[PDB]
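Peer 1: Before I ask anything, let me first share the structure, which is written out below as structure tokens.
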Amino acid sequence: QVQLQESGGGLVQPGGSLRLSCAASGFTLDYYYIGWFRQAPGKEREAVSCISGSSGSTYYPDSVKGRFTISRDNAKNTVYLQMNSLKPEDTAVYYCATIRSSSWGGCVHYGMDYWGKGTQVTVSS
Amino acid sequence: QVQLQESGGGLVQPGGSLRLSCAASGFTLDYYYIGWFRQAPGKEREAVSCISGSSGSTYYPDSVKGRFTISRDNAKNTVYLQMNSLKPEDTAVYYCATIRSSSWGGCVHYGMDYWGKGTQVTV
Amino acid sequence: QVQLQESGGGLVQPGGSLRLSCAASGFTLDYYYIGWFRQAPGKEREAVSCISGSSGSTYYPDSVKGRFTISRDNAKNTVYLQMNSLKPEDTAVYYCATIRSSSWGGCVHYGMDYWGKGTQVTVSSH
Amino acid sequence: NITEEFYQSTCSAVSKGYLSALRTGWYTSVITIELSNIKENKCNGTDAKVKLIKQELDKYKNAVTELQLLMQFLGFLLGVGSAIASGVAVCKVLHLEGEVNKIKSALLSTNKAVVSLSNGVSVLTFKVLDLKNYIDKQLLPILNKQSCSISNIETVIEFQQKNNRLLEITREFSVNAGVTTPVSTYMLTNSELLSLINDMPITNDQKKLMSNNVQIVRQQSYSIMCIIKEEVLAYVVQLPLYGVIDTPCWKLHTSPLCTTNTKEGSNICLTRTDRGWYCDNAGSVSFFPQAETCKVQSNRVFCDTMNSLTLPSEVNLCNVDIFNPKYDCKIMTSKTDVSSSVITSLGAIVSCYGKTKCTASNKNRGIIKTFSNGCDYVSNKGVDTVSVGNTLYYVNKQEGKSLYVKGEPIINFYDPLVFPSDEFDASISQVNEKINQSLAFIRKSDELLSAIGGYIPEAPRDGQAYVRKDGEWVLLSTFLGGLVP
Amino acid sequence: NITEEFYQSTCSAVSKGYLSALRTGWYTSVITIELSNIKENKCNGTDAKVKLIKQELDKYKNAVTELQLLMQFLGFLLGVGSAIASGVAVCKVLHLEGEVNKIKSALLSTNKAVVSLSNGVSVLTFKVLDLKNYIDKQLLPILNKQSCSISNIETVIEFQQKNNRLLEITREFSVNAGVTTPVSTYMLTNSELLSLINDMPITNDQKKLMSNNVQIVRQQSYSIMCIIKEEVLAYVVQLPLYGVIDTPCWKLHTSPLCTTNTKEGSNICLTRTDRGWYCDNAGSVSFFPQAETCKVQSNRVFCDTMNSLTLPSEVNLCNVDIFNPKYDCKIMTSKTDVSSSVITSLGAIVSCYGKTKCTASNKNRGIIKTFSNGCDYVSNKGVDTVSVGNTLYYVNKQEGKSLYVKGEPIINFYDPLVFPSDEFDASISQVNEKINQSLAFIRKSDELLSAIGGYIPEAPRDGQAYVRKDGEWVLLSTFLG
Amino acid sequence: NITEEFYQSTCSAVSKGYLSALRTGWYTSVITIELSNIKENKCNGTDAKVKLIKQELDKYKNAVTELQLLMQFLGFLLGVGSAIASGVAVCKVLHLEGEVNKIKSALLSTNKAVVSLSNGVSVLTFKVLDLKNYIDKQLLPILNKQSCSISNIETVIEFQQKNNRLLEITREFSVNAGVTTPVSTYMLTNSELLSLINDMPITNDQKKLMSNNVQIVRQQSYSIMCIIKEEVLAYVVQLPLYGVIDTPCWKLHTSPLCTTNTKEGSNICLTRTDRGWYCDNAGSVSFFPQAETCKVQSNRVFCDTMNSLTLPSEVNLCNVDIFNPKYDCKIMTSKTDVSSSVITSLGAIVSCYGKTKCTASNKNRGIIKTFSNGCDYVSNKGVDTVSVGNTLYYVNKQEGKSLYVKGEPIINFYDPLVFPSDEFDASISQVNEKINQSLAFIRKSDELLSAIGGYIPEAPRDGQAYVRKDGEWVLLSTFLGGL
Ligand SMILES: *[C@@H]1O[C@H](CO)[C@@H](O)[C@H](O)[C@H]1NC(C)=O
Ligand SMILES: *[C@@H]1O[C@H](CO)[C@@H](O)[C@H](O)[C@H]1NC(C)=O
Ligand SMILES: *[C@@H]1O[C@H](CO)[C@@H](O)[C@H](O)[C@H]1NC(C)=O
């Protein structure tokens with residue numbers, strides 16, 4: 001039942017914008033936390049944005065706060081990561097993940113229950 | 001069943017003495033604390049004297065201690081408050097009250113379970 | 001069932017050595033602590049040596065530590081107290097005692113469950 | 001004077017001679033610390049003495065800020081109370097507008113005062129620490145001007161001493177969410193408490209009891225952080241009122257009473273479940289099933305009526321006659337015959353069953369008694385320890401005489417074939433009821449099986465009549481030879 | 001907004017209007033104190049100040065050694081966790097080779113840092129006290145030479161202030177076997193905790209909740225003494241993660257419901273056993289049977305999911321219709337009609353039985369209601385105390401409206417002759433089941449007992465023929481003559 | 001070398017490899033603080049240093065006065081002890097005349113001494129603080145005369161340091177009615193405790209065990225305020241004696257085993273109630289039903305025999321064969337099919353019933369297993385957390401091998417129609433006993449109703465004789481001639 005599917009990856013120029021989408025099927029959002037994660041080559045995978053399914057409250061690490069914003073559309077059952085003013089250091093595979101709020105343990109890759117297969121974003125000259 | 005009846009009120013001159021009586025009916029004293037309270041006109045009601053039904057131990061606030069003494073007569077089932085060297089500021093309505101020692105919560109007007117209707121003393 | 005039998009008492013000269021034996025019958029040592037106690041004339045009875053039936057760990061009071069050693073022979077079911085460099089102050093009746101480790105409460109005469117009838121040791125010179 | 005009785009018949013023991021001290025009510029006092037209103041600490045100082053003051057002054061400010069953020073067996077039968085409901089209510093009144101001003105005006109020229117609240121409640125008030133006066137009159141000269149007129153260390157030490165109490169009160173409250181118990185000596189010193197008690201609206205006998213047992217009073221008290229407003233720190237201290245004193249008390253100890261058959265699965269057991277503290281109180285008996293909620297000091301027993309049931313005085317009868325018709329004594333039944341001991345006031349009850357080794361020893365003699373299977377008892381006279389299985393128990397050594405009351409263990413009065421062994425929350429009458437029902441169904445079923453085994457089957461189904469002879473059906477014709485002529 | 005409903009039919013009451021704060025997870029932070037490595041204390045000085053320094057200095061050394069020795073009703077239905085399993089795991093990783101150096105290097109130029117441990121977990125790290133810097137820059141000049149430069153008294157006092165935190169932290173751990181809770185302000189000051197919360201990987205809603213309720217956060221946290229190695233003292237602080245906030249909560253209060261017949265041995269009782277806190281949570285209901293495990297702050301209720309059951313939302317039905325077919329409401333039964341009271345959020349339930357005196361009083365008026373036998377309720381408006389027997393209860397004075405829902409007490413719907421009174425862990429369907437079973441066994445048995453007098457017994461075995469007349473056997477011989 | 005076995009048949013698991021440390025006895029030591037006897041402090045001095053001395057001196061006097069007023073699942077099967085009976089008894093003896101003098105005299109030339117009390121008990125005594133010597137040699141020379149010889153500020157401070165221990169000891173006792181536990185470092189420092197242990201009448205193995213685990217010793221000790229008399233303050237410290245060490249221990253975890261039928265409430269459940277810590281001990285097994293009363297330090301487990309039952313070693317059979325004829329295994333029954341998990345030493349037991357979502361996840365993969373209805377188990381190898389309903393459990397990460405023992409859940413062996421599901425304090429045989437009784441009355445009563453219809457009803461009652469023919473009663477006269 002439960003699946004996640006990221007899309008919207010591609011080559012961006014620095015300072016440009018890109019929106020990623022994560023379609024949820026098989027469960028309801030309200031009961032979950034939705035997160036965006038990224039892993040650049042060779043580097044350990046790191047959190048980027050979390051949102052509460054119920055309250056819509058969000059968490060942004062210091063590194064992307066201001067540049068990245070996460071949103072959700074209940075009618076379309078989809079969670080979005082808008083990326084603004086992209087920098088080459090943002091080149092990574094971006095993963096969608098979720099965890100039931102009952103089991104919530106922070107916006108950490110080891111604290112997630114379901115994972116999408118990812119979509120590659122590349123910021124290049 | 002439970003009733004209280006104060007008596008002995010009247011007009012007194014300053015420096016005079018007066019004894020009030022409180023007849024208990026409907027319960028036994030041994031299981032209760034008996035208190036004398038007074039409320040002067042316009043003023044909030046205040047404690048005056050408590051006694052233990054069991055031990056006969058007594059409590060007097062500072063203002064009347066020495067002048068007022070409380071005693072009990074088991075044979076007559078009545079509690080007495082003797083007042084000596086009375087002052088005009090003692091003019092008040094004097095109420096008899098009681099509470100079960102099981103529910104005892106101090107010699108305070110908010111800590112009583114049954115109240116007599118009072119008898120007026122004027123100095 | 002349970003019995004203790006001390007032996008090896010006798011007249012020793014000061015500076016001499018003596019070995020006492022304590023035969024256990026009726027119970028298993030593994031579950032117990034075995035102690036040697038002594039009572040000199042007029043004095044209260046005092047501990048001298050304890051041993052664990054299981055681990056073989058031992059306890060010697062300050063007064064005899066170094067001079068006295070306790071041992072056990074699993075094959076013979078017997079506990080031995082070797083006494084070296086004996087002093088006249090060591091003259092006493094030596095008792096074997098035991099307590100279940102479940103009830104262990106120290107190497108003290110008031111902390112024992114079974115007692116032997118004793119064996120007399122005298123350090124003297126006619 | 002302490003005595004004890006062991007009842008062999010019911011495997012229980014009553015210790016008596018105790019005197020009551022029951023918390024029946026609550027008194028709420030208001031403890032205040034007058035605070036200094038110190039914003040910025042104007043100083044260019046780099047002098048050691050003033051430096052100590054700024055770290056210490058900072059501890060004072062931090063504590064205020066910190067406190068401000070803060071305010072933004074049969075026990076299952078007991079009811080459920082709200083332990084600090086009275087204190088919180090008084091604290092609630094202090095939050096009403098104008099209310100703090102009443103208290104604040106009252107305590108300017110004395111440290112002790114009675115104040116009537118807007119809801120009519122008259123409370124005793126205590127200024128236990130004046131930090132406002134101290135900082136504003138002593139250290140204020142170095143702190144209120146950029147230009148800083150310095151400070152010395154003997155003054156510094158004095159400041160550390162006075163400020164420390166505020167820090168500890170804050171500390172205690174910070175890890176107890178503003179409600180502490182027992183009330184510590186930082187919250188309330190021994191002298192402070194004593195004068196509080198002396199000025200309390202209670203009788204003299206009560207004043208004496210509390211003063212001789214202030215350590216108990218503290219454990220039954222609550223400190224409730226209440227409000228910080230207009231340089232006044234106030235916490236409510238909720239003190240116990242002991243409205244029942246010097247009534248007889250007794251402690252009921254109970255232990256399992258089982259049959260002693262050799263086969264381990266053939267035994268039945270019974271245990272009085274009504275163990276706990278009992279006190280005469282106002283014509284009834286206050287029963288405290290969880291005896292650990294009571295604290296004993298010599299022969300005085302302090303309990304809280306919040307942890308009691310109120311029982312008819314006939315409850316005492318379970319001790320003299322457990323089958324008495326006037327009170328239904330509570331028991332549980334089982335088949336779990338494990339060994340244990342209950343150390344009583346003046347001895348030990350030993351329930352030794354199955355193959356367990358159970359003994360009692362003396363200090364100097366060693367093992368002096370080996371218990372046989374059953375429920376038994378030994379007094380603390382000449383006995384120092386008891387061992388049941390792998391468990392060693394030290395007995396209580398208090399002086400007093402014991403009485404061993406002999407009687408056949410009542411578990412012998414039950415027929416194991418109809419004994420309800422799976423009753424946990426039971427009683428004598430309930431068990432009796434089920435036994436009567438099991439016996440009823442055996443009277444009736446045996447009558448039924450008898451009458452049925454008595455009945456004869458059908459006779460043959462042919463055109464012939466049958467009569468009954470010698471346990472079988474015989475033809476009627478057989479017996480008619482001779483009617484002619 | 002708090003309201004309350006009393007159900008006369010089941011002797012229970014529900015208080016609602018509460019907001020949830022459930023600990024769903026754990027965050028582990030690493031708190032460090034940088035230590036000084038001081039062997040011998042060289043001075044032949046017998047000056048009071050150096051003497052004070054030497055006695056106080058000994059207290060520092062003793063603390064390190066001491067810390068070194070250190071690191072070498074339906075509650076029974078709950079599961080069993082390992083409260084500090086996550087914290088302990090992080091501490092175990094810190095003992096691994098190279099690991100402390102990672103932390104120590106990380107905190108070289110800042111007091112706050114995110115450090116990835118060797119297993120990939122990124123923990124927040126905090127150097128909260130540098131005693132190394134203090135002794136090596138302050139005291140090293142007086143203690144590291146024969147000729148001893150032997151200052152004034154304000155330094156003695158000063159050493160005591162910096163050292164005091166270390167001594168108290170050490171003090172706490174020594175009597176708690178390296179694990180303390182609540183987390184004291186010695187373990188973690190108010191400012192430290194607040195910034196920890198601020199730097200935590202959580203939502204803004206969570207950050208706001210935790211910062212406004214730090215006294216609760218401390219009580220739901222653990223401090224785990226972890227390691228002393230290479231002049232670093234480190235303990236793990238295990239902090240609650242609140243993944244459920246602002247969902248509706250309600251508290252169910254219950255009390256025994258008994259029949260009130262005059263004959264004492266004739267009464268039967270029943271009590272709803274499902275009392276405790278309830279919170280809506282993810283389409284289900286989180287149930288906390290031991291309500292003392294929850295802490296209430298105004299209308300916010302802090303609980304731990306470790307102490308909950310997860311129930312179908314149909315569990316709410318026990319409140320409106322206890323015989324509803326969709327959820328089997330849990331109850332206990334007895335014949336023990338003892339009197340008691342349950343103080344609720346907004347009033348008081350009184351179970352008054354037998355000859356017990358049960359009353360309610362006002363502040364100024366005194367006794368205003370005497371309860372009759374049965375289960376009843378009063379709101380806290382105009383009522384101040386309740387007395388049951390010798391037990392006085394003060395009621396809660398919080399504002400809110402109560403609703404008394406009338407209905408016949410259900411214990412009256414049961415026939416006492418087949419009522420199972422020795423059910424401790426029971427429920428509505430199970431009790432119904434036994435009554436059906438008890439009724440089955442008396443119908444069937446009476447059907448059997450009816451078959452006594454109607455069938456014919458054996459005739460005598462004396463070699464004589466018998467016929468049947470008037471309900472007994474008669475000799476055939478009788479009729480042929 | 002910790003291992004674990006899960007038994008699917010009974011929804012339980014045993015963790016082994018632990019070593020015992022059982023408190024079997026008590027040692028009572030007497031800790032003393034030598035006091036100064038200082039009435040009035042006559043001085044009109046208004047020097048700050050002397051002023052500090054008068055406030056601190058008052059704290060000392062207040063502490064003394066204050067201390068003086070002071071001295072004027074299957075746990076329900078456990079017995080009831082008196083925890084400080086031995087300590088209190090030693091304290092009672094200390095109130096006897098001459099007794100304090102013996103101790104006071106003993107510690108005259110040493111701070112550590114063994115003293116035999118009047119009832120013959122030989123106790124270790126320890127003077128841990130000499131305030132008498134400090135005040136009489138430091139403070140007393142300056143307060144001697146009205147005219148007061150002002151002490152340097154550094155001397156005053158030293159007094160605060162020495163006196164502070166007394167204030168804290170008094171503080172602890174004041175809020176604990178003279179009995180504290182655990183024993184704080186104010187009552188007894190680590191060096192003091194360590195030397196106490198070293199001088200104790202115990203084996204070297206015990207000395208080794210206690211010294212390496214002093215923090216546990218503190219938690220299992222009591223400090224009992226005893227007496228202040230003749231300038232001697234004395235409190236008894238009651239220390240644990242560990243007479244059983246290094247015997248095998250194991251911990252039994254249990255969880256509800258229920259049927260998984262579709263119809264809600266049609267299910268029956270069973271739970272082993274004998275969970276807790278178990279230790280081999282002297283040919284028997286010591287059983288601690290409330291496993292929270294024991295503390296585990298690595299693979300060592302500290303328990304108190306005061307909280308145990310002593311059971312036949314055959315109790316272990318419930319692990320291998322719960323229907324064994326030699327020990328009647330204890331169980332509870334219910335219809336309460338709620339979901340939960342029990343975190344074990346090396347994994348997690350999961351009881352997942354009804355509509356509950358029950359899963360186990362890994363750190364990096366996320367959810368890796370979804371449990372089906374029933375009782376199941378997963379090891380901690382490759383699993384990091386477990387969620388049952390809305391409850392997240394972190395699992396223990398200790399190294400060790402697990403064994404999954406397959407077997408049919410025994411609840412399947414029961415007919416739900418005669419199953420006693422409301423047994424709380426039950427056992428295997430008792431449940432059988434009740435099942436047999438319900439089955440007996442159904443065999444027999446149905447046996448009886450059958451064959452009742454086989455018997456002949458009564459003949460007419462009209463004073464006429466009847467014989468039997470063709471299944472009915474016929475008048476005898478019919479077969480005669482009227483004769
Ligand atoms: C049990 O039956 C006997 C006689 O059949 C009667 O005397 C007794 O009162 C009954 N008790 C109960 C509890 O039914
Ligand atoms: C009890 O029996 C009635 C019929 O007599 C039936 O309608 C009801 O469903 C049964 N309930 C239970 C719990 O057995
Ligand atoms: C129950 O009855 C069976 C026979 O059907 C018998 O084998 C078994 O031993 C009995 N068990 C008990 C506990 O009576």
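We count from 1, first residue shown onward.
Using N, Cα and C of the backbone, Cβ positions are placed for all residues, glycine too.
Quoted from Swiss-Prot, the note on the mutagenesis of E:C11 to S (Swiss-Prot position 37) is: Impairs translation or folding of the F protein. What Swiss-Prot notes for the published mutagenesis of E:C43 to S (Swiss-Prot position 69) is this: Impairs translation or folding of the F protein. Among the mutagenesis results in Swiss-Prot, E:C148 to S (Swiss-Prot position 212) has the note: No effect on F1 and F2 structure and glycosylation. The residue drawn here is the original one. Here Swiss-Prot describes E:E154 to A (Swiss-Prot position 218) as a natural variant; the accompanying note says: In strain: Cold-passage attenuated. Experimental mutagenesis at this site is recorded by Swiss-Prot as E:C249 to S (Swiss-Prot position 313), annotated: Impairs translation or folding of the F protein. Quoting Swiss-Prot on the mutagenesis of E:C318 to S (Swiss-Prot position 382): No effect on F1 and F2 structure and glycosylation. Swiss-Prot documents E:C358 to S (Swiss-Prot position 422) as a published mutagenesis change and attaches the note No effect on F1 and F2 structure and glycosylation.
Let's see these features in context: how buried, what's close, how far.
Peer 2: In the three-state DSSP scheme, E:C11 (mutagenesis position) falls into the coil class.
Taking all protein chains in view, 19 other C-beta atoms sit within 10 angstroms of the C-beta of E:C43 (mutagenesis position).
In this structure, E:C148 (mutagenesis position) belongs to neither helix nor strand by DSSP; it is coil.
Under the three-state DSSP scheme, E:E154 (variant position) falls in the helix class. Just so you know, the Cβ of E:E154 (variant position) picks up 16 other Cβ atoms within 10 Å once every protein chain is counted.
Within the same chain, residues at least 6 positions away in sequence whose Cβ sits under 8 Å from that of E:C249 (mutagenesis position) are E:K16, E:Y18, E:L19, E:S20, E:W277, E:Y278, E:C279, E:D280, E:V301.
In sequence order, E:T10, E:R272, E:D274, E:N324, E:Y327, E:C329, E:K330 make up the list of same-chain residues 6 or more apart from E:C318 (mutagenesis position) whose Cβ falls under 8 Å from its Cβ.
Taking Cβ-Cβ distances under 8 Å and a sequence separation of 6 or more, the neighbours of E:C358 (mutagenesis position) in its chain are E:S339, E:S341, E:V350, E:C352, E:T370, E:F371, E:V386, E:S387, E:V388, E:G389.
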Peer 1: Checking your reading of the structure: which of the recorded positions E:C11, E:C43, E:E154 lie inside a 10 Å Cα sphere centred on E:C148 (mutagenesis position)?
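Peer 2: Of E:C11, E:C43, E:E154, within range: E:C43.
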Peer 1: Here are the mutagenesis positions: E:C11, E:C148. Which has the lowest count of other Cβ atoms within 10 Å?
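Peer 2: The mutagenesis positions E:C11, E:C148 were compared, and E:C148 has the fewest Cβ atoms within 10 Å.
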Peer 1: So, in DSSP terms, is E:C249 (mutagenesis position) helix, strand, or coil?
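Peer 2: The residue in question, E:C249 (mutagenesis position), is strand (DSSP, three-state).
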Peer 1: Please check the gap where 38 residues are unmodelled: Cα of E:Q72 to Cα of E:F73, in angstrom.
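Peer 2: Across the 38-residue gap, Cα separation reads 40 Å.
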Peer 1: Measuring Cα to Cα, how far is E:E154 (variant position) from E:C43 (mutagenesis position) in Å?
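Peer 2: Rounded to the nearest whole number, the Cα-Cα distance is 20 Å.
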Peer 1: In whole Å, note down how far the CA of E:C43 (mutagenesis position) lies from the CA of E:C11 (mutagenesis position).
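Peer 2: Cα-Cα, rounded: 78 Å.
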Peer 1: What subset of the recorded positions E:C148, E:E154, E:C318 has a Cβ positioned less than 8 Å from a Cβ of chain D?
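Peer 2: Listed recorded positions meeting the cut-off: E:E154.
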